[PDB]
Amino acid sequence: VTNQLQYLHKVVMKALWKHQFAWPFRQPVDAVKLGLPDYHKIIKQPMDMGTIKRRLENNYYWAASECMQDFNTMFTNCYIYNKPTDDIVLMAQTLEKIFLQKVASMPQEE
Amino acid sequence: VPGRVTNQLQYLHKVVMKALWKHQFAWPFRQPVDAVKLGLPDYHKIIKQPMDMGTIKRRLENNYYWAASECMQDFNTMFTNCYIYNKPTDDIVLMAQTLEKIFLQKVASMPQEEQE
Ligand SMILES: C/C(O)=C1\C=C(c2ccccn2)c2cccc[n+]21
Ligand SMILES: C/C(O)=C1\C=C(c2ccccn2)c2cccc[n+]21
């Protein structure tokens, strides 16, 4: 537990987890269920909010920039895998914009 | 009267942007994408909001941003355009990821309270 990590749990994750666009990112991408047979050929580090939330709850992270990187990876995976015109890209952009807004007011010192 | 000068914006300019700019992978990002000179006739059909570190640097220098998050959004847009336009296997994608990680590392150390 640091001040920065607690801000990411209570302020950042809280904001994002309950968002109306959050639902495709709450659990790991299931390639079989989603019909995406190349997903893991293209994405080598899958990431999702459920994993991140769990990690925060279980005190997995030693620094806030670590947790921050998990959020970025999740969003980046989405942009790299999907087609430019897909709704999901649009949903990821919206969520990423809230992420950065909250992260701007995050405590400076670990 | 677009924006002002804050502590966070001074930090994004002198500490975050400076590091990224001088990075060995930064060269494709220092100026707007010239789709003609590069032979990418579909760029502007796919990327609706072009952004580059040259534009962000100028905006910082002319007090265009009102708050830090506005400048952060511009950084995010630059990185996202790259991921969205380019093929997953392209070198450019790897370069952007590297820069994006540094950006996040340095944003984590930005002053918490925005003061004019
Ligand atoms: C994160 C991501 O790329 C997802 C996430 C979904 C998704 C779609 C429905 C239910 C849960 N997740 C999806 C569908 C098609 C293509 C890509 N994705
Ligand atoms: C930011 C971006 O997407 C760039 C930027 C370049 C680039 C290529 C050569 C010189 C300057 N910039 C490029 C080339 C091919 C595909 C994509 N890009």
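Think of each number as a place in line: the chain as shown, counted from 1.
Determined by X-ray crystallography, 2.2 Å, according to the entry header.
Each residue, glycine too, has its Cβ placed from N, Cα and C.
Cβ neighbours of B:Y85 (protein binding site) (same chain, under 8 Å, six or more residues apart in sequence): B:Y43, B:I46, B:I47. Under the heading protein binding site, Swiss-Prot lists B:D42, B:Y85, B:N86, B:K87, B:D90, B:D91, citing experimental evidence as support.
Annotation comment: Swiss-Prot describes B:4-110 as domain 'Bromo 1', evidence class sequence analysis. Counting residues per DSSP class in helix, strand and coil order gives 70 helix, 0 strand, 37 coil for the domain 'Bromo 1' (B:4-110).
Swiss-Prot lists B:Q8 to A (Swiss-Prot position 78) among its mutagenesis entries, and the accompanying note reads: Loss of homodimerization. Over all protein chains present, the Cβ of B:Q8 (mutagenesis position) has 24 other Cβ atoms lying within 10 Å.
Record note (Swiss-Prot), mutagenesis B:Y43 to A (Swiss-Prot position 113): Abolished binding to histone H4 acetylated at 'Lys-12' (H4K12ac). The unchanged residue is displayed.
Annotation of the mutagenesis experiment B:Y83 to K (Swiss-Prot position 153) in Swiss-Prot: Loss of homodimerization. Contacts of B:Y83 (mutagenesis position) defined by a Cβ separation under 8 A and a same-chain sequence distance of 6+ are given as B:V93, B:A96, in order along the sequence.
A simple way to gauge crowding: the CB of B:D90 (mutagenesis position) has 13 other CB atoms within 10 angstroms, across all the protein chains here. Recorded in Swiss-Prot as a mutagenesis result, B:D90 to A (Swiss-Prot position 160) carries the remark: Abolished binding to histone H4 acetylated at 'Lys-12' (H4K12ac).
Sequence-distant neighbours of B:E100 (mutagenesis position) (same chain, 6+ apart, CB under 8 A from its CB) are B:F79. Quoting Swiss-Prot on the mutagenesis of B:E100 to A (Swiss-Prot position 170): Loss of homodimerization.
Between B:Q8 (mutagenesis position) and B:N86 (protein binding site), the C-alpha separation comes to 31 Å. Rounded to the nearest whole angstrom, the C-alpha distance between B:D90 (mutagenesis position) and B:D42 (protein binding site) is 17. Using a 10 Å radius centred on the Cβ of B:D91 (protein binding site) and all shown protein chains, the other Cβ atoms total 10. Listed recorded positions B:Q8, B:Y83, B:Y85, B:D91, B:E100 compared with chain A at a CB cut-off under 8 A give B:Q8, B:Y83, B:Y85, B:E100 as the close ones.
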